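Asks: Before I ask anything, here is the structure I am working with.
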Amino acid sequence: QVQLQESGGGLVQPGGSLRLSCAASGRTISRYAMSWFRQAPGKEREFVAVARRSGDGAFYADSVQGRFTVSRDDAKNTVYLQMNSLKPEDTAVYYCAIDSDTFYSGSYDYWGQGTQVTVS
Amino acid sequence: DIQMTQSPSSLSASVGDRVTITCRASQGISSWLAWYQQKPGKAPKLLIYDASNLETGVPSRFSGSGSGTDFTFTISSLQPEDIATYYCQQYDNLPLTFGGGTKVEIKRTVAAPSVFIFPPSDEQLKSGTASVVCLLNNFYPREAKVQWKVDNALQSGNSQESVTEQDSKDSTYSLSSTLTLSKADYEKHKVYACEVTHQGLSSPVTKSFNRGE
Amino acid sequence: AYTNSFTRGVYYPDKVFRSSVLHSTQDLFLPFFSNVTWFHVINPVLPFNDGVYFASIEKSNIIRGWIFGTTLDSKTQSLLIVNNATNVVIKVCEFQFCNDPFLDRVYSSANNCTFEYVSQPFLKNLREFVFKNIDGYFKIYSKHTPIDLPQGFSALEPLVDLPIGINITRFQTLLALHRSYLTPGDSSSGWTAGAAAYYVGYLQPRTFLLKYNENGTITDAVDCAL
Amino acid sequence: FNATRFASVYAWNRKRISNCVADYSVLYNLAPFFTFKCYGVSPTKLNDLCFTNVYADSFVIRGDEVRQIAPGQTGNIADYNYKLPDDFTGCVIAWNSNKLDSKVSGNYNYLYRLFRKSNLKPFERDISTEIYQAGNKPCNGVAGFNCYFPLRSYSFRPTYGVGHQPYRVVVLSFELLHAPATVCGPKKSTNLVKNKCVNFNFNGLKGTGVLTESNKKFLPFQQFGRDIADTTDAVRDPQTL
Amino acid sequence: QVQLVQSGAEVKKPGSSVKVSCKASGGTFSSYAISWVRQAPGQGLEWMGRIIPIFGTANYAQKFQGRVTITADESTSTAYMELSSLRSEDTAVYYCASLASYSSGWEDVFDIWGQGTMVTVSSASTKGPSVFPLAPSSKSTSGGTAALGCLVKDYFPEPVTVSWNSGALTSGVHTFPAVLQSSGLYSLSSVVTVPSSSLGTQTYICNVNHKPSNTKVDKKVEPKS
Ligand SMILES: *[C@@H]1O[C@H](CO)[C@@H](O)[C@H](O)[C@H]1NC(C)=O
Ligand SMILES: *[C@@H]1O[C@H](CO)[C@@H](O)[C@H](O)[C@H]1NC(C)=O
Ligand SMILES: *[C@@H]1O[C@H](CO)[C@@H](O)[C@H](O)[C@H]1NC(C)=O
């Protein structure tokens, strides 16, 4: 199917920086874009970032445009997201998602795996 | 004849961002290449005629250069007023040919669509035909998928869609779909549904109504 | 109004280095202890006889430019030297100067041009300028010194040699101001500029005995016919 | 020369150059250039000589017209497009752009004046497009008996010979009266050696002697110095200062 | 200055010929060369031919030689073009341009444009539009606002001008492009945004005008619950 995984994370200090990793193998990586999501404890989902085939610039939401930077590597199927100036609100679980719409500018929301992130 | 290729097909960058475009020709040239600005449905506006040669009234914003088979054009920054398509021209010979054209549009964040539905009216039904119209308004992506779920079942090949242009006020976009059916077919079903899926929405949005309401 | 030009107006005559020698030079020099007109802002067209000596001891750089040409505002070629915030602008374009050249962007209308040049800006501080036009060359000598004319002796070094062969008989100076009306036929409208004074002197053919120190700097001179 | 933006001889372009250096070793003399001619002076003398100012005019003409670009010449181009006096002194740089500036059946853009009411004055330019008086009285923007139009198109193409190809020609005129020399053609042409008797030149100041490093302190505006009795003691290097 | 004046839109049956004009004014007519261009509804521009009235000669493109003739007359300073054996696809925007790039050291490029003429080829007949109102449902209201308007159907030929309240209302105006039905007739659509407090009660009116015949049609709209 769309088996996906992420690595890294965990406890971090407030106001610092963090790095998260996500990758896939054994399936096409171009026809579907790679997106992220956020979910606070017992709350609704929130989109974080997504990367397109061309890689022209980057895509972000309102609350993450000016703080987070995202990138993807087409030669290794690995993607990264940048964490900086961490605030107390960043105590939730992130998810790595695949835009399951073939060659589509938009996105189909579907998450494969996630991890926990918290600030001391 | 001479054929030219313009790539990439479209550009996306926010106000105050650099943008560039390239034009290619079948054979190497060193002059007689122009660039045009054409708004939707309006006559093209001259930008460049001779290699790195601007005419009267062109601002310092736009510059061009290139040699050989390929030529390049650059836009230092963008404002809403210059949102339109750019074209490449070669006229070293009388058989003029024009490039495929490239579009530049404003880049911004996500805006959730406002999904609306129009049920048919009695007067329309009296003509022997029925229609249902679904609208998406004020959302970022330039194309949105609209699915019809009459009687909770997907339908295809029986509806038409309309497309608008980028909204200069907020750089948003709108899309609408129109379902059409005959009186017998319209009365055959009982429930009409329109489904919308967007990246910004937390989950798919569905609007539906029944025959009796 | 007139003041005293004690020992000012001396400049290097021939760009030749000399060390610890006394050189007798014959050229256009400002006579010692000569009377020079005293003008203060708070500005008429003056003649351009064989030599002119310009000095200014006004802070804030109110004085900003000069105009030179025969039949000013006519078809004849004329100069336009102004000091912008970035670089100096020298134009030979027969500019059509108005009665009130500039007190506030441009003091003249469009006209044909023959030469243009730009360089770094020339500008309680004393500014001295000597302008000579001979054999088709317009030579400028300048010097700067913090600061009536001070008793201090100082020799003006050459600044630029414009290879322009136009004919010159008159000149006028340009002043800077703010919050003022751009009236071509009126002056002092609106806000008034700060206090500033500038002196004008005329050179004459004189013999001088310049004293060159070990470093090639003129330290003293004697007015031979005083 | 590289611009080649003078396809039409009629209504040719003009340019003024002053306070510059015109190194002819690279201009009109390298392999890419095909032809180059001068009137009244040899290229070497031009390179070694200085001029007050240079006016440059560029135009593209056929092979049959290049011969008309010379003093006291006559012809369609000479009479109606670009006339020159018998005493004219200058140079013409002509390069054939047929390979890179011709089409199989194109090149209609190269226009020239085929007729005119009267011959142009020396160095005169005319952009008028009025009908030529072809036998009958000239038409006033109308058609008449003949009323032929003066301009015509070269229409260069491979089917034409070398004598009917788009020769890109640039003509320069030199001025020497009242010359405070500002345009010159010499290259760097510099060589230095010290500690031995040699004839030397520093922007003139011809002399002979041994050149050695000096401990003097020349001012920024001083070029050379003189000892007692006006003897040239030290000189500033134009290049190294 | 220099300007060009073109005629109005003309419609003629397929297979016949269509006449167009483009008048020139300013300066001297002998100093202007008129070039003709065409633009289809979305496809790139197309070049038909070029004439120089002072020359007396003309040239035409290979794809359009024979079927296209160009004539111009100095007395009334107007340029004309002739098209023969028209076809349905000939429906396109037609422009007149002045090929001024022949006198002042400037070559093979246009600088001046006309107003543009619209021509359509079809077997239909000229008639006024049909307008009916929309009846949006109350349950469909989203964000405190509702969508409403009128539809202009079964009209021929273009152009068609659609406005609202005799032009007195301009906030939240949207008018989507025209479409062609399979029966050979054009159509148009327009929708507005209105607050909850005004819909149903305000005297909202949709305005339509058919300029080929200057037909005037207007209707009122009201939602339902
Ligand atoms: C400069 O022109 C004036 C007339 O405007 C004339 O009297 C004077 O002689 C000229 N200068 C020279 C050096 O001839
Ligand atoms: C000459 O210059 C040297 C080096 O700057 C300095 O030491 C010396 O005092 C100067 N002498 C005079 C007379 O200016
Ligand atoms: C001349 O050029 C040489 C080499 O670029 C450089 O070393 C030298 O300083 C230059 N001198 C001047 C006066 O420009």
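Chain D is numbered as in Swiss-Prot; the shown residues are, in order, 342-582.
Determination method: electron microscopy, 3.2 Å.
Each residue, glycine too, has its Cβ placed from N, Cα and C.
As annotated in Swiss-Prot:
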MUTAGEN   D:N343 to Q  Reduced viral infectivity
MUTAGEN   D:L452 to R  Increased resistance to neutralizing antibodies. Decreases HLA binding to NF9 epitope. Increased binding affinity to human ACE2
MUTAGEN   D:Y453 to F  Decreased HLA binding to NF9 epitope. Increased binding affinity to human ACE2
MUTAGEN   D:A475 to V  Increased resistance to neutralizing antibodies
VARIANT   D:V445 to P  In strain: Omicron/XBB.1.5, Omicron/EG.5.1
VARIANT   D:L452 to Q  In strain: Omicron/BA.2.12.1
VARIANT   D:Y453 to F  In strain: B.1.1.298
VARIANT   D:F456 to L  In strain: Omicron/EG.5.1
VARIANT   D:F486 to P  In strain: Omicron/XBB.1.5, Omicron/EG.5.1
VARIANT   D:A570 to D  In strain: Alpha/B.1.1.7
Asks: Among the recorded positions D:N343, D:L452, D:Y453, D:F456, D:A475, D:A570, which sit with their Cβ under 8 Å from a Cβ of chain E?
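Replies: So the ones by chain E are D:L452.
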Asks: Sequence order is fine: just name those variant positions in D:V445, D:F486, D:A570 with a Cα within 10 angstroms of D:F456 (variant position).
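Replies: Candidates kept after distance check: none.
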Asks: Please identify, from the recorded positions D:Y453, D:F456, D:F486, the residue with the sparsest Cβ neighbourhood, meaning fewest other Cβ atoms within 10 angstroms.
Replies: D:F486
Asks: Considering only the recorded positions D:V445, D:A475, D:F486, D:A570, which residue has the minimal Cα-Cα separation from D:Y453 (mutagenesis position)?
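Replies: For D:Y453 (mutagenesis position), the spatially nearest of the recorded positions is D:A475.
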Asks: Among the variant positions D:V445, D:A570, which residue has its Cβ surrounded by the fewest other Cβ atoms within 10 Å?
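Replies: Counting other Cβ atoms within 10 Å of each of the variant positions D:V445, D:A570 gives the minimum at D:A570.
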Asks: Go through D:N343, D:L452, D:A475, the listed mutagenesis positions, and name the one with the sparsest Cβ surroundings, counting other Cβ atoms within 10 Å.
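Replies: Fewest other Cβ atoms within 10 Å, among the mutagenesis positions D:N343, D:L452, D:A475, is found for D:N343.
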Asks: Distance between D:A475 (mutagenesis position) and D:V445 (variant position) at the Cα atoms, whole Å?
Replies: 32
Asks: Could you tell me the C-alpha distance between D:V445 (variant position) and D:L452 (mutagenesis position) in angstrom, no decimals?
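Replies: That comes out at 18 Å between the alpha carbons.
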Asks: Rounded to a whole angstrom, what is the C-alpha distance between D:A570 (variant position) and D:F486 (variant position)?
Replies: 87
Asks: In angstrom units, rounded to an integer, how far apart are the Cα atoms of D:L452 (mutagenesis position) and D:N343 (mutagenesis position)?
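Replies: Spelling it out, the Cα of D:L452 (mutagenesis position) and the Cα of D:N343 (mutagenesis position) are 20 Å apart.
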